[PDB]
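*Asks:* This is the structure, below, for whatever I ask next.
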Amino acid sequence: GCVXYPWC
């Protein structure tokens, strides 16, 4: 889970 997901 990258900061932004789904909009990473």
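Just so you know, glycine gets a Cβ as well, placed from its N, Cα and C.
Heads up, here are the entries from Swiss-Prot:
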MUTAGEN   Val3 to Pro  Permits a very slow conformation equilibrium to occur
MUTAGEN   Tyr5 to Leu  No change in chromatographic profile, there is no slow conformation equilibrium
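Relative to the rest of the structure, where do these features sit?
*Replies:* All protein chains shown were included, and the count of other CB atoms within 10 Å of the CB of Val3 (mutagenesis position) stands at 6.
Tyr5 (mutagenesis position) is surrounded by 7 other CB atoms, counting those within 10 A of its CB over all protein chains shown.
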